[PDB]
Structure formats: structure tokens, C-alpha cells
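Accompanying notes for the structure given below.
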Amino acid sequence: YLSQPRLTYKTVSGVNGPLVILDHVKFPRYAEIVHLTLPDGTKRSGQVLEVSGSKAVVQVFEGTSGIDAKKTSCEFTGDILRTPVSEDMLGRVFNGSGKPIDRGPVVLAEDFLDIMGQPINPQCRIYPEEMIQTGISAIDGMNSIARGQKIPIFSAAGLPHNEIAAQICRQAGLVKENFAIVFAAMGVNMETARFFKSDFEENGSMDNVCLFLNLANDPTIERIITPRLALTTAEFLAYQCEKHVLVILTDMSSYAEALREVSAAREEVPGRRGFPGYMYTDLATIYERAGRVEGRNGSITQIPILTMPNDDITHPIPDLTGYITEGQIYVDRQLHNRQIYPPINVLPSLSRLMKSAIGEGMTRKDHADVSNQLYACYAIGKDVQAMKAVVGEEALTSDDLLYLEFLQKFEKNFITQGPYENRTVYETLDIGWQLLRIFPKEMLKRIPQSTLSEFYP
Amino acid sequence: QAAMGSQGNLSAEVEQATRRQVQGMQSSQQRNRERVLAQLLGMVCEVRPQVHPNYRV
Amino acid sequence: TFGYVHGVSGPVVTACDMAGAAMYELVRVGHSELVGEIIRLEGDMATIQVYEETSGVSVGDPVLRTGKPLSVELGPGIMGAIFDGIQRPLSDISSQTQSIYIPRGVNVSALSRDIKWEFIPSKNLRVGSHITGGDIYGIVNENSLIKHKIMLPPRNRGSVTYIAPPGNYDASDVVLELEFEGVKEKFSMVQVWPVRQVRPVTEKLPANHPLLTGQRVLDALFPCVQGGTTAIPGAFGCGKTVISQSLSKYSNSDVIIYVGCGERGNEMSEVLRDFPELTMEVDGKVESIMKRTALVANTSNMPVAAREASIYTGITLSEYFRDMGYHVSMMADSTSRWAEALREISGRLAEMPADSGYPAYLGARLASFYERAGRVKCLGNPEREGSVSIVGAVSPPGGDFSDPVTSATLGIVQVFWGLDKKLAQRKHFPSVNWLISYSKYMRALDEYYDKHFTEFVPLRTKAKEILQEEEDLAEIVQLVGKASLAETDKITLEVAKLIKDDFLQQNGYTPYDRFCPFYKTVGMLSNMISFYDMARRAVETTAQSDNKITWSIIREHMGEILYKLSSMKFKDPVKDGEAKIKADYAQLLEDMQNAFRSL
């Protein structure tokens, strides 16, 4: 418990870009938070990046401007960045830095928590095994959302991903709760912000949503701290209260842009496409806050949303996001040009947790096999369509006709879907069997004999 | 008219609930005001002089 | 003496007043005891990389020095547990703190100081004899599956003075006392070793025994050898982790050390959950496989500097067990992560960069690490033959093979298992690009096949040629459609397609294909090649006759037989005898013969 007075400084020995170098600081602390006063009446804040001798370096979370080397002052609280947090943050809307904008009072905290968190010991974390129903056939039928995973959402500019997030958070449930939502927005258009707000207000679950907002007009550097704060709040509600919290992030690409800018200001080692060399580590730090823990019944699920600059996949952001997370749900503009309300290209949409949440006891023994068979058949459909594109209709064979028929009916039924429907898993499986019945019995080479001897007819 | 009746009623009960809550809130506040103040004043009076652990001679 | 923290920046810390320091000495920084190593000296200043997250460190904080370089404590109690990047048992820490988080400066003993161990001294150990290092002087049945041996650490020699009698002993109890030149010294069942020093050997020996993998693809076409080395590059989602898991589960080795550096901890949870259940049969006993495996883990979110330490610790343990007289393999996961750590540390030092921003000595470090492999005649009078195999996994950004990390690793290893993203996209789950893959252990292995499975040798060659010929046609098929090729060509294409769909494909998550014994693979390939050559010869012999057998005729004749040949893969290694499946293959072959002769 600190009881000493703060220290105040006016020794502004230099400035360069978004950094300010002080001199003659008495025992400065790494990662110390500092307030300061501009010559006019406003006030700002910052964080210490490195220390050397009596010199110190700080970074202003909201851009440097008009700071005077003679007039301004500084204030060394002597502590690492720590946030207030309480259960009552639910129902409340904050901007960056947690400042209220819903016209309530300051945050009256139950506890003060370190922002940076701590790693979870792998020994004492339980592997997720429960299956979250979702009501979209492209997800449940041929992938799997499990309580505890962190699958992201690949998307492109203009494509309709926001309502996909709205739908998944609208009708979440368990196959046979609360799902306190925490929704952090990093540099996004006002339109999407109001869209999400209206959707949650329509859903009527406003008692269970804590919001963080950051428009693109807000200061650039704020975005690096924006998501960690929301994740800390979610962690509080997940572990100290054993709630099931779902988390959604809007734009990781904006966070990457903020990070590249900060690193370039300091002239650090560049890797692929002008990124910081260590962006992998930070993406790991943000993404790794997930999965349930021994002895507590809470849970943390993450569905971050990130935007490839274009259709390229080898761009470093989506690549490293694939490296960290255990799968991904792809969205293709091609389907959007054909007006299929879920534009989910099932093919590149691999998820890794279909193992332990599928089979007897959970859904049925035949789920994995039908999904694999559908993969194979859809793939052959793509290939024969490619062959059609070059050779012509009349050079094909009966098998090609069957595969084209399967492709057409699959995209017509399995994927195409209503905005407000709610399909159960068993209905999805029935649809899959209907699709499978198009092929003869003998062409189904991905299914064991034991399963088709019972389910094929 | 059915919706208007329902909403007027609901506004009435929720206002009742809030007034009850704040009243009970004040009732809880009034009984535990002196102890906290004694604690804060005691902390204020405490000094515990010290120097930085890093100081050198 | 003691230094002081001149400056901090990321995971690097400059300390003044360090005149007596030396390179690669352990140090402690902060009021908490944060372990680190020295990496640069300049006059009285020094440079320290720290293995803990750096935050809340003041200037002028005291710094302690110790002459011991980085080392690991070696002895019993290792298996069945888990450690951090440096030797720190996580389970003991979690029981000590009763929490969820690792304390920033936790410091606990590497091995327990309270567990008791039975002991049996050697039957030839007499007072006054000489062992001069490397000799086993006692046995400890640490676990029913594997028995821990204790031998004199190298660089030690002298007559025998005291011998502990048979019985039970706790750590640090005097086991053996030795007298050389009027100097007495005592040893226990735990010792120490620097991590970066190569353990000496009597001699390196050539590879002479194959190391199976339990995959029809790898064993058949691109085999690896016991004591050898390899690498597995490939983009994300190509199932490298799955291959590592399969190898760890169903190898021929005694002990397997799995070093996971920079990955999801959910993989560690999977290993913790699955392995205890599964059981394996040796010595007429069934034991949970955790007894024969040790696990070193370093989650991605942990501090960057510890990752090199983890890679070194793993191979040090593998070395210690190779000295013991066992064959062991290793699963080094994502060494590119180690490269990344090197990149960061060099970045904070303002060192001149090399290609792709990596330090210059990346190649040297990788070569030094991978050189440690190989079969070994060990030190000691009771000769044993051990071996170490390293199965590395690389993760090149972008999915190509242009990064210096991969190219560097190609120049060292002997076996290469490329993976291709499109194949894993196909749900051809063991996505091995046979075209690019290759192995340089084809020689020094033909004797094994000649002694056991002599027929396999032509068979695999034939299959390889067929695959190559399929590829050599496929482009011209793609450019110009069918109906412009002879019967032999389409026949070869179709049989190659069925090879692709059946033999190469292998789903290890169904209960009946988790593992494929070698003889099953041999029989499958034999049946395939027999059918192929029979069909080809049959159609060839009728080329100039009045009725040319085409492929459609063959299909009409043998559709059901092809279906049975496809379903051939449904043979469970358990719940179905070896004899019955072999007889089934023979009976199918006879059926194929009858159907051919009838035509």
C-alpha cells in the first residue's frame, strides 16, 4: 500500500514523434504510468517504454501536440497501469480508457487489477469439451464452436460480417444460460457501432452487455490499450464470478496498424510487410486469454473479427492469426456476389475442435463421417466445375453430372439460410443425409460400411 | 391502448423499485458512517517516515 | 560483489558494477529473483537477458552474481511431470502456491527432496576398484515401465571407499564416496550439467535399424531411421502437431521427450488428458504411457527469452537418457519460434541484421543443435548402445520455402517431409507432398528389408514410378481433355487415383486406423501392385487381337472387386487377428486371379 507523495517534474529534455524524453528522474520504474499537464487546461497520460540512467522515455496514449518543454508538468504515480473493475460495469458503455459516455458516474471499483494479466499455468487448465449450438448450418454441421475456443472470423472490406456476429451472439445456446457479452470496438465506423447497439437493444439482453467503444476519430495510440481493458473485465467476470462470458472484437487489423505505427516510430526490427518483428508475441498475448480453468465453472470464448486487406491470405495478419488460433471461419466475396446471406466458403473454414465435441453422447456417431464425406463431395464438385470451365458440357460423364447436381443442391439448401431462422443440429444432419442420398451407395468412400448399412436408406 | 397501459404500469413499478432500492441504500449507509471515517482519519494521521530502499551512501 | 540495474528495455537489462562477471553466467535481478544469462560485456557494464516478464523494476536494484553457468539437475523423478522453459516443475509449483497463475519469481527445487527411492548397488562393486566415469553403480526402479540407472558423471575417477547398502534412500543421501589422491568426495543420485556443453561419447556409429512411424505414407515411401534427423515444414493447418502426437504415441523408442515451444497450451492440455488413459504392452504388462514420456512446455504468451532455454534443456535431457542405454526420439515443435526469439533479442541489442532480419549465427546455432543427433556407443565398461533422433517441425511464414530458417534447416537434416496446404484443404489429412519429399537413408537399410520383407523392395519402387508417371501425364490431361490417350495410360491414371484415395489417405482419429502395423501396409501394397500388373499385362496381351479390352470393360467386369479393394483399409489391428486379415488379403488376391482368368 503506497502512502508517499508523488513526484512532479518539469524537465522535458526532448521530444521526437509520439515520444517524450525526461531527465533527472529519481528511481524511475519500468512500465510506470504518468499524467501530465499541457500549457492550456487539458491533461494527458502515458506509459514508460524504457529507462536508462537518469533519463526516461514515455509514450502519449493520445498523440503529442503543443507540448511545451518549459511549461508542462508530469506526475509519477509509481505504479504499473492498473484499472478499476466491478461487477456493475454491466449495462454501461465506455469509450477508450473506460471513461463513461452513457452519462453515469465514475466507476466505483470492487477491485483493482493489473492490465497485463498473467500467463495461465498449463497444468491447471481444463480442455474444453462442450458444444455450443449456433443455429447456422455452415458452422455447426461442418465445423464446431465449443465453449472455450478462440476461433476468429476472416472477412474483407464491404462484406457482410457484422450481422454474422450479430446472429451468432443473438441465438447462442447449448445442444440438448446467460452469455454475458463484452464487445470492444477498435477504430470502426459509427454506423457499425450503432448497428450493434440497436441489435443488442432489440435482443432485449441489455442487462448483460458491457461495451467499450473507439471510433476512428479517437486518438490513434489509444487502440493498443483498448482491447486489453475489455479482456481484463471479461476475465474478472469469468473467474472471480464463474460467469460464462462471450467476447467479440471488431477489427484486429486496426490494432495491428496502431502497433506497426508505434514500432516504426521507435525504429525497431522489421519483418514481413513492415510489421514489428515481435507482433507474433503480442498477438499471442491478446489471444491466449481463453479456455476454462480447474475448479471454476466460468468460461471465456473469443470470436475476434479481422479484415484481410484484400483476398490475399499470405498477408502476415491473417497468417499469424491462423498460427495462434485453432482454426478459422472464412468468408468469401464470391458467395456475396451471388446473394447467399451467409457467404461462408465452407472449404477453407477448418476448425480444430471437432474432435472432442462430436460423436456418441453429444450429437450422434455419424456426425463426423457425414461432414468428412460432404467435404470430399463438395471438393470434387469444385474440381469438376473447373473441368467444365475448360472442356465444355458435352465432354463430361454421368459422375460429373452427379457431382454438379450435388454442388448445386448443397449451395441451395445446406448453406443458404434465413437471417432469423434457428436450425437445430439434427435438422442439419437430416439435410446432410438428404444431400448424400443423391450419390449412389457405392460412391461414398469416406463412410464406414457399418454406418451406411444403417443410415443410408 | 393495451401497450400504453402495460408501459404506464411498468414505469410505475420500476420507479417504485428504484425508490425502494435507494431508500434501503440510505438505510444501510446511515449505520456505518463513523467507523469508516475513523479509519480514514487514522490513516491520515499515520506517517511512517521512510526513504527509498534504493538509496545509497 | 553485486551489480546495480543501470537500465531496462524490454527483456534486456544493462547492469553496472559487474567487473568480475563472465559470459553465460547465471544472474539474479530485481528484488524478486529473476533468472537470466549474460550476453555482452563492456568494461564495468554488462548485458542480461531475463527469462521472466520484465515490469516493475527500478534502476539501481541489486543484482547477484554466481559462477555457475546455466545447468539442469539430472536424476530420478523426471518422468510423468512437466517443466517450464527452464527446469521448474509446474505441478509442484501449482501445489505449492494453490493458485492459477505462476508467480513472477517462483523458486522451487527442480526435483522433489522428499520422495524415497529403492536402490540396488552393482554386483561387481568392490572396495578399491576403479570405474573412471560412465559406469553404472546402482539401479532404481523409478517406475514399473522404465528403470532409472545411476552412473558416475563424466570427468570423474578414483578408487571406491564407501558403498551404500541396498535399500531406500532420499535425495542428497551419500550413496557413493570416492577417493583419488587423498581427496574425498561424495555423490548422490542427482547431479548437474551445463546445458551448452556436449556430453562426451566413446564413438558415433552408423544407422542400421528403421524407426517406424505408424503411418502408411511415411514408413512406405519416406522412411526415417533410428538415431537420424528430419524436418517437417508446412503452413498452418497442415497437421504437423497431429504427426508429432502420432509419433509420440506409437513409436518404437523407449523414451520420448516432447519439447513444445511457442504453441497453444491447449495442445499441452491434450497431451495431459489423452496419454494417461492410453496403455501399451511390454514385458507382459500394460502401463499408462505417461511413465515413458517427459514433457517440457513453454506456452506462447510466456516471456520470449525462455524459449532458447527450453530447446536446450530438452536436448540435454535426451542426451542424459541416451547415455543410459536406450533409444529415444524427440518432438521439437516449431523451431522457427526459437528463431523468432533470437530475432527479438538481437533487435534489442542493436546488432547488425542479416537476411530476413535474423541474426547471422542462426545457421550456426541450428547446425550445432542438430549435430547432437546420432547413434552412440556410450562411455563405460558395461557397453550399451543408445541413440537420439530429432524430428523437428518448421513453420515458415507465408507457406513458401524462401525464409532463411527453412533453407538453413534443409542443409543439415537428412530426411524431409514437405506438407502442402491444398492437400490438407482436400481433407487428405496426412498431407504429404510425395513429389517434393525425399530421404537420404535409403541405403544402409536394404539389409533389413532383405532379411524380413524382401518383396517390399521392388514394390515400393514400382509404386513410386507409377506416382511419378501419373504426375507426368496429369498436366497434359489438364490442358487437353480425355479421348486422346491409349488404354495403358488411362489405366495407370485410374489405379494411381485409387492409390491416392486409399493408400495415401489415412484417418488416424477413427478407432480402427489410429495405427497401421507395417505388415498391413506391405500386404496392401502387394495386393495393389499385383492387381495393377495383372490388369496391364491382360490388356497388353489383347492389343492386336480382334477384341481390345478397354477400361470400361474392366470396370464392368470388376467394379465390385475394386470396391472390395477400396474397403481393404478396414482392418483393425486389434479385435481382428493378424492371421485372419492376412488370409483375407490372400483370399482377395485369389479372387482377383479368378476374375482375371475368367476374362
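Just so it is clear, chain C uses Swiss-Prot numbers, and the residues here are 17-615, in order.
The header says electron microscopy, 4.3 Å.
Each residue, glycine too, has its Cβ placed from N, Cα and C.
Annotation comment: Swiss-Prot describes C:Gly250, C:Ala251, C:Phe252, C:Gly253, C:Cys254, C:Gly255, C:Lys256, C:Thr257 as ATP binding site. C:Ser384 to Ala appears in Swiss-Prot as a published mutagenesis result, with the remark: Significant loss in AMPK-mediated phosphorylation. Under the heading of mutagenesis, Swiss-Prot lists C:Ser411 to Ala and annotates it as follows: Reduces the interaction with CRYAB and MTOR.
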Sorted by sequence, non-C:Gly250, C:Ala251, C:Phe252, C:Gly253, C:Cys254, C:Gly255, C:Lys256, C:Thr257 residues with Cβ within 8 Å of centre, ATP: C:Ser411, C:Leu435, C:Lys437, C:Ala440, C:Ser447
C:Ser384 (mutagenesis position) CB neighbourhood, other CB atoms within 10 A: 13
Recorded positions near C:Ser411 (mutagenesis position), in sequence order, restricted to C:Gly250, C:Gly255, C:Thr257, C:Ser384 and a 10 Å Cα cut-off: C:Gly250
Mapped DSSP class for C:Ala251 (ATP binding site), helix or strand or coil: coil
Cβ atoms near C:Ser411 (mutagenesis position) (within 10 Å, other residues, all chains): 26
C:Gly250, C:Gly253, C:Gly255 as binding-site residues, winner by CB count within 10 A: C:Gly250
Cβ neighbour count within 10 Å of C:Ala251 (ATP binding site): 22
Set of same-chain residues at least 6 away whose C-beta sits under 8 angstroms from C:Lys256 (ATP binding site): C:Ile248, C:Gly250, C:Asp349, C:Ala409, C:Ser411, C:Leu435
Residues that sit under 8 angstroms from C:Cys254 (ATP binding site) by C-beta distance, when 6+ apart in the chain: C:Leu435, C:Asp436, C:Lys437, C:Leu439, C:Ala440, C:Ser447
Subset of C:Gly250, C:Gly253, C:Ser411 (recorded positions) with C-beta under 8 Å from chain A: C:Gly253, C:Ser411
Least Cβ-crowded entry, counting other Cβ within 10 Å, from the binding-site residues listed as C:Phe252, C:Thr257: C:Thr257
Whole-number Å value for how far C:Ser384 (mutagenesis position) lies from C:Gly253 (ATP binding site) (Cα to Cα): 29
Residue pair C:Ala251 (ATP binding site), C:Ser384 (mutagenesis position) - Cα distance, angstrom, rounded: 25
Three-state secondary structure, which DSSP defines for C:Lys256 (ATP binding site): helix
Cα-Cα distance linking C:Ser384 (mutagenesis position) and C:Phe252 (ATP binding site), given in Å to the nearest integer: 27
Alpha-carbon distance [C:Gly255 (ATP binding site); C:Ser384 (mutagenesis position)] in Å: 27
DSSP-derived class (H/G/I helix, E/B strand, else coil) of C:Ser411 (mutagenesis position): coil
